[PDB]
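S.K.: One structure coming up, written as structure tokens, with questions to follow.
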Protein chains: 2
Amino acid sequence: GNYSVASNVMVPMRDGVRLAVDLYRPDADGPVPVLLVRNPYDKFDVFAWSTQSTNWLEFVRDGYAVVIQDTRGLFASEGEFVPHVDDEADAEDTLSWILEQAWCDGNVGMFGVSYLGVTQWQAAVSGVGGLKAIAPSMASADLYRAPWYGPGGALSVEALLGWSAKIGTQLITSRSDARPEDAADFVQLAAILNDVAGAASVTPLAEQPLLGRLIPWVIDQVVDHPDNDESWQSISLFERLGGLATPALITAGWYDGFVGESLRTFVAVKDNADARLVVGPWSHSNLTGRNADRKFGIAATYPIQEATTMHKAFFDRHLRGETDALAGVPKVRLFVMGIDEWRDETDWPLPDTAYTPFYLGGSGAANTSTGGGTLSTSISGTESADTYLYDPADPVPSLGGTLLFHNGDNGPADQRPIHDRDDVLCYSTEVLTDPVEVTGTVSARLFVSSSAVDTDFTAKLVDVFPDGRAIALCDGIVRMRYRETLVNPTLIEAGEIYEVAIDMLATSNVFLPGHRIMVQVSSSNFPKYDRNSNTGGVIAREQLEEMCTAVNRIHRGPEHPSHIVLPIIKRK
Amino acid sequence: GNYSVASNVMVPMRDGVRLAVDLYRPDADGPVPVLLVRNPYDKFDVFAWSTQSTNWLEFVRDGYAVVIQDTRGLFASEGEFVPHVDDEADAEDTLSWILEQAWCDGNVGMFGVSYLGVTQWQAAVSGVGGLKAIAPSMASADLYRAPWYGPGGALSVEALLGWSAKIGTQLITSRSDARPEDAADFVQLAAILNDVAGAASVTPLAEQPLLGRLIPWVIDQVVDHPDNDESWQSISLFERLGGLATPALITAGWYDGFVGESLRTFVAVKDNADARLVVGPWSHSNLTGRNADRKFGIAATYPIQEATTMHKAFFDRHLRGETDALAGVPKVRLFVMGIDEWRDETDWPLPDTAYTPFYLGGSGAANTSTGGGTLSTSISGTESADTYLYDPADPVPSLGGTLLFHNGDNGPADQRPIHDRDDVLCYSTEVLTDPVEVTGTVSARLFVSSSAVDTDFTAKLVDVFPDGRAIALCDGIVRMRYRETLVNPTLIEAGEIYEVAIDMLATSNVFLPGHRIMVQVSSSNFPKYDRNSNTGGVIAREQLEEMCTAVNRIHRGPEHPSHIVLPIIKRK
Ligand SMILES: *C1(O)O[C@H](CS)[C@@H](CS)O1
Ligand SMILES: *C1(O)O[C@H](CS)[C@@H](CS)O1
Ligand SMILES: [Cl-]
Ligand SMILES: [Cl-]
Ligand SMILES: [Cl-]
Ligand SMILES: [Cl-]
Ligand SMILES: [Cl-]
Ligand SMILES: [Cl-]
């Protein structure tokens, strides 16, 4: 039950650069199992991240050692900081050092959230036999796909500018000797964080005098590489995951920026080792279960003590060889929205999933929420088309969804403020008499045309309540040059009809009696994603005046059966 | 920089009952200064409260010892738990034990929030010379005045039922051997926490089968004692504060349940010792600076590292005798709303405060926001009166303000949802051409009459924005039987006019050009306060059908000059 703490122990890497760690070690007569956490936000500052993870001092009281490390070039560590590029090698060297110590029994694991989760996948590909289990929460194994770009090939601009300002702020506050420019730089960084959409609105997007000076990576890597090219593929771990046999405890949230990539990692590792999955209704910075126009109940609040119990059982099985430690623990545990209840499952995707088309239709134009747009399981009878103007100077504002830094605390947001826009097309079912459950991955297939040689298309799933609230669920985008591949883009021909897919991530929701199922279609969602210039040019290098408007069209009928694909679950 | 942790050290009280503590002790050759925290929410669970306080492991790395204690009858401690009644004696005995240890140098201090703050005032009155400084955040020295009743003599019913359910929940989860009834009790407690207004609506209020069984104190002490009688005066510390000479670092929030009582403690101790004050725009459970319809900026987020630096300087001065440790630190630091900026001051109340009457007036009736009610620095010219019906079956709903457990995360709430009610009287200034600052304590003087022998009157200060948002600032209530004293109540005569005072707590706000100053007057605010029955009976023992409606009247003019008193600050 007792322990000691040693601060700033210096660990040498292969190139001679030393990284700083803190050691939390139990009172014990011999060696013990060990857990590692790799952190870019100061190893000393434990209260900043721990409330989004576990009550991990319980692990120490129960006989585990815990090691917390400052990553390269930050706080007490030597070297120079660049995101992602040094973390594979630095993790390998750190695991090796731990295994060589007098107090380590040969069994090592990892846990943590966000960047503290990404670094676990980077450690897992090293081939170090002593690493017996990992637990990555709200994370990704492919950095292009989340959080910097996405499956549709658009830049996640609010995520990039917000995070870069956060990193810049801590660099100034952590300086040994203050610089003359520090005071003014601090003020400017606060202005970005108070107004992320404003920061994202300046053209050309690639000209960032403050952020480019403090963290050159923001332009040199992220903005300058819009294709999923060799620079991205190098830091990706995903294709290596299939060859591993390492147990993983994976956590995600329905309104979290990482949700699509978190779920993919579970599917990639489940066949070769013991994988577990937990998904709640959270966004990256709001784990409370409470939002402005939607409350999920006290059961929805991040369950930190239950999480601590589950993590300890998982590590007891895989690090301590206790064969019955996970008795009674489910493989998959989901918070099902609508009914607003936790429920156990045997697999993800769910076994009895019926992937069902809901077709776009209706009399007259589908523009605005008072138009005639419908959704039905029957193919539409008349050939029709809905048309709108997309102007880059006036994009559709982002409201909820998977926002990270710009208003990122209201995932299930009411959509009524944007329903009167002519560029927002709406399609709804009739009012439901019986419940319909949608749990799984979601996508759309649309037949589209444009006056331009490049543009974007968006789709958003919505639950309409009896009182009028139109609550967001999941959404996605396709940038037309990347319609067939993220690696080798090509332009389109003006006026020609194309069939395209939109990846809309995932959800779990029961649409209750008295509700409607609704879909919104458009060509922008700003600043969740950057805006298309409609020119075919290098988007981030263009002035707002260099950009063009586009006349865009959605085709629907017997020969052009545009639809959403819903993962339907029926439980009697 | 290094330290050790010893768990479950047992400390004997005067009656032989032992309380459990954890010891965080630095590597040191001899004795050190010591800080104590007294906690009813599990000493092991440090992440639950610490994010609302300080990064206190810095204190340990810098050479302070820290002691965290389970209070009597909870978790690892022996005995039986009853709120407040054992904490004076238990603190005295604990301080004495610390001073007798080999590792203590004779200097002791305290820090912490909420119940961990109340317990510091209970320790301070003990007369133990070794206690050199305290730091109570979001706390009170008079438990009737906050959080259970108030300066107006109404029960804070949502605070009582919510907290009692929280305490009940942790008792079940902490049991050694589970009871057959535990599973069902847990479900019922969750239902209260998901619907606090619903729980508060059941009549008679005093019949609480679940909460009365788990924690008898809820009825035996709180509900059964509506007068500020001998049972309350016994646990009060306030009158003893004037005779102390102990330095205190006091923190408060403008939307916090404890704000009035926190500020009073500063005024009580400032003349005899080194007192300091910090006030931000927070509510008890929302320290982010972000609300549904009002954002204060990133500077408003609870500044935990600056708080840690200030606490360490304060303890260095008073526990380590470092005379220049507080050089450059202000006596008072306030977040001024409107301008939304931190500002330093020399005293509270502010030196140049002009306590200025704003008189109620207008042509026609003041009922609803579209009535004719006005506010002016000039006394009204015509004798008039505004009249309404107050029905206990339909009280005015609580929206923001100082709510604790029922929707307690939206202090600066938009008031428009209640503006069409006939029982909500509205009075406003013209649109402002120059800024007006209101910083200090706030109160109202009203001339009133009723058809009943008892009733309530309420008043609420509001900032009207250019777009229409009507944002709540501070509010209060008077229960008519307690108009002259909280100790010895008397009834009123139907139809007679009385001049009464309403204590509206405190605020700091600049009303900017384009805004208006507004006041709302009514007879209810539920469930922030319980509802008056309008009978003169024992309110908590009455059925809803035993209650009466009341016709209430506000008088205004030259002979009845009803007004609000605003603390005006002018800075050129
Ligand atoms: C986590 O710590 O927050 C960031 C959100 S963009 C992310 C960067 S990989 O890690
Ligand atoms: C703090 O811990 O929260 C409670 C809000 S009513 C309060 C009880 S004295 O202490
Ligand atoms: Cl809701
Ligand atoms: Cl549940
Ligand atoms: Cl049709
Ligand atoms: Cl605002
Ligand atoms: Cl400021
Ligand atoms: Cl008048």
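Residue numbering: from 1, along the chain as shown.
Determined via X-ray crystallography, 1.6 Å.
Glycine is treated like the rest: Cβ placed from N, Cα and C.
One mutagenesis experiment catalogued in Swiss-Prot, A:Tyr41 to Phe (Swiss-Prot position 44), is accompanied by this note: Loss of activity. Has no protective effects against cocaine-induced convulsions and lethality in rat. As annotated by Swiss-Prot, substrate binding site applies to A:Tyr41, A:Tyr115. One mutagenesis experiment named in Swiss-Prot is A:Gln52 to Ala or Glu (Swiss-Prot position 55), and its note says Decrease in activity. Among the mutagenesis results in Swiss-Prot, A:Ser114 to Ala (Swiss-Prot position 117) has the note: Loss of activity. Has no protective effects against cocaine-induced convulsions and lethality in rat. The residue drawn here is the original one. Recorded in Swiss-Prot as a mutagenesis result, A:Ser114 to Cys (Swiss-Prot position 117) carries the remark: Great decrease in activity. According to Swiss-Prot, the active site, acyl-ester intermediate annotation covers A:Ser114, on the basis of experimental evidence. Quoted from Swiss-Prot, the note on mutagenesis experiment A:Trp148 to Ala (Swiss-Prot position 151) is: Decrease in activity. Experimental mutagenesis is annotated in Swiss-Prot for A:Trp163 to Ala (Swiss-Prot position 166), with the remark: Decrease in activity. Mutagenesis annotation in Swiss-Prot: A:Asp256 to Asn (Swiss-Prot position 259), described as Loss of activity; the structure shown retains the original residue. Under the heading active site, charge relay system, Swiss-Prot lists A:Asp256, A:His284, citing experimental evidence as support. According to Swiss-Prot, the experimentally introduced change A:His284 to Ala (Swiss-Prot position 287) is described as follows: Loss of activity.
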S.K.: If we check Cα distances from A:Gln52 (mutagenesis position), which of the recorded positions A:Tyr41, A:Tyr115, A:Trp163, A:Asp256, A:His284 wins as closest?
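M.R.: Spatially nearest to A:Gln52 (mutagenesis position) by Cα position is A:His284.
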S.K.: With the cut-off set at 10 Å between Cβ atoms, which of these mutagenesis positions ends up with the most neighbours? Options: A:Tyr41, A:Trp148.
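M.R.: Of A:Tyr41, A:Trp148, the one with the most crowded Cβ is A:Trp148.
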S.K.: For A:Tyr115 (substrate binding site), what residues in its own chain, 6 or more apart in sequence, show a Cβ-Cβ distance under 8 Å?
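M.R.: Expected: A:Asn39, A:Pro40, A:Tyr41.
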S.K.: Cα distance, A:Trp148 (mutagenesis position) to A:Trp163 (mutagenesis position), nearest Å?
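M.R.: Pair distance, Cα basis, whole Å: 10 Å.
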S.K.: Three-state secondary structure of A:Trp163 (mutagenesis position) from DSSP?
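M.R.: The three-state answer is helix.
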S.K.: About how far apart, in whole Å, are the alpha carbons (Cα) of A:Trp148 (mutagenesis position) and A:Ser114 (mutagenesis position)?
M.R.: 13
S.K.: Fewest other Cβ atoms within 10 Å: which of the mutagenesis positions A:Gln52, A:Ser114 wins that one? Let me know.
M.R.: A:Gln52
S.K.: Where's the emptiest Cβ shell within 10 Å among the mutagenesis positions A:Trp163, A:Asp256, A:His284?
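M.R.: Sparsest of the mutagenesis positions A:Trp163, A:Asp256, A:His284 by Cβ contacts within 10 Å: A:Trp163.
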S.K.: How many whole Å apart are the CA atoms of A:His284 (mutagenesis position) and A:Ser114 (mutagenesis position)?
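M.R.: Taking the Cα atoms only, A:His284 (mutagenesis position) lies 9 Å from A:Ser114 (mutagenesis position).
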S.K.: Could you give the Cα-Cα distance between A:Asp256 (mutagenesis position) and A:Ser114 (mutagenesis position), in whole Å?
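M.R.: For A:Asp256 (mutagenesis position) versus A:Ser114 (mutagenesis position), the Cα atoms are 10 Å apart.
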S.K.: Which mutagenesis positions from the set A:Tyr41, A:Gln52, A:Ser114, A:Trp148, A:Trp163, A:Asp256 come near ligand 1, judged by a Cβ under 6 Å from any of its atoms?
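M.R.: Among A:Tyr41, A:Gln52, A:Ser114, A:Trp148, A:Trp163, A:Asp256, near ligand 1: A:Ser114, A:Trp163.
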